[PDB]
Number of protein chains: 2
Amino acid sequence: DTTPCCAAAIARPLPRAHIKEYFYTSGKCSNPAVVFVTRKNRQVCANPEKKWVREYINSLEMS
Amino acid sequence: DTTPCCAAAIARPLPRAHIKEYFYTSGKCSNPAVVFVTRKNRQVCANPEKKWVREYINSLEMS
């Protein structure tokens, strides 16, 4: 917890074409999240347990 | 604060050869930090105002 962590997680989907990369936060966070990195390099915390996250991820991985 | 943030920041220097990338957290954090990404993809929060951070960074940028 000398590692970057997500207090909360984006309500609704961000636009799929704003998004270029993802990673998962440490599991040592209290809300471990997925993080989306936008073409503009904003890092956005998302709720991994949510359908739009899991098809965005599937989308970035089956490019 | 739907963006990944650093509660605290690594006391002492990490080994320079463990470190492959860096970025700065959002300025919207309460402790906005530098984050070091290790060859093993651990993200480590560091205090930007600290001499070892600023020559690690200079090191990754003058490669």
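What you see of chain B is 29-91, where the numbers are those given in Swiss-Prot.
Yeah, the Cβs are placed from backbone N, Cα and C, and that goes for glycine too.
Annotated in Swiss-Prot:
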type	residues	note
MUTAGEN	B:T31 to A	Reduced inhibition of activity by tick evasin-4
MUTAGEN	B:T31 to A	No effect on inhibition of activity by tick evasin-4
MUTAGEN	B:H46 to A	No effect on inhibition of activity by tick evasin-4
MUTAGEN	B:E49 to A	No effect on inhibition of activity by tick evasin-4
- Task: For the mutagenesis positions B:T31, B:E49, work out the Cβ neighbour count at 10 Å and name the residue with the minimum.
- Result: B:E49
- Item | Cβ-based proximity (under 8 Å) of the mutagenesis positions B:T31, B:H46, B:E49 to chain A, or none | B:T31
- Task: Count the other Cβ atoms sitting within 10 Å of the Cβ of B:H46 (mutagenesis position), across every protein chain shown.
- Result: 13
